[PDB]
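Taking it in order: structure first as structure tokens, then the write-up.
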Amino acid sequence: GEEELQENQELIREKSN
């Protein structure tokens, strides 16, 4: 699964690069 790590908001600021 992948609904147990939402607090990685340093990379996923934009979803293309």
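Swiss-Prot numbering applies to chain A: residues 81-97, in that order.
Determination method: solution NMR.
Just so it is clear, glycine is given a Cβ too, placed from its N, Cα and C backbone atoms.
Per Swiss-Prot, the features are as follows:
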- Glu83, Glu87, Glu90, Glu94: divalent metal cation binding site (BINDING)
- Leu85 to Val: No loss of inhibition of NR1a/NR2B receptor; no inhibition of NR1a/NR2A receptor (as for the wild-type) (MUTAGEN)
- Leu85 to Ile: No loss of inhibition of NR1a/NR2B receptor; no inhibition of NR1a/NR2A receptor (as for the wild-type) (MUTAGEN)
- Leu85 to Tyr: Little loss of inhibition of NR1a/NR2B receptor; 70% of inhibition of NR1a/NR2A receptor (MUTAGEN)
I'd like the number of other C-beta atoms within 10 A of the C-beta of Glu90 (divalent metal cation binding site), please.
6
Just to be sure I understand the packing, how many Cβ atoms besides its own are within 10 Å of the Cβ of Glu94 (divalent metal cation binding site)?
6
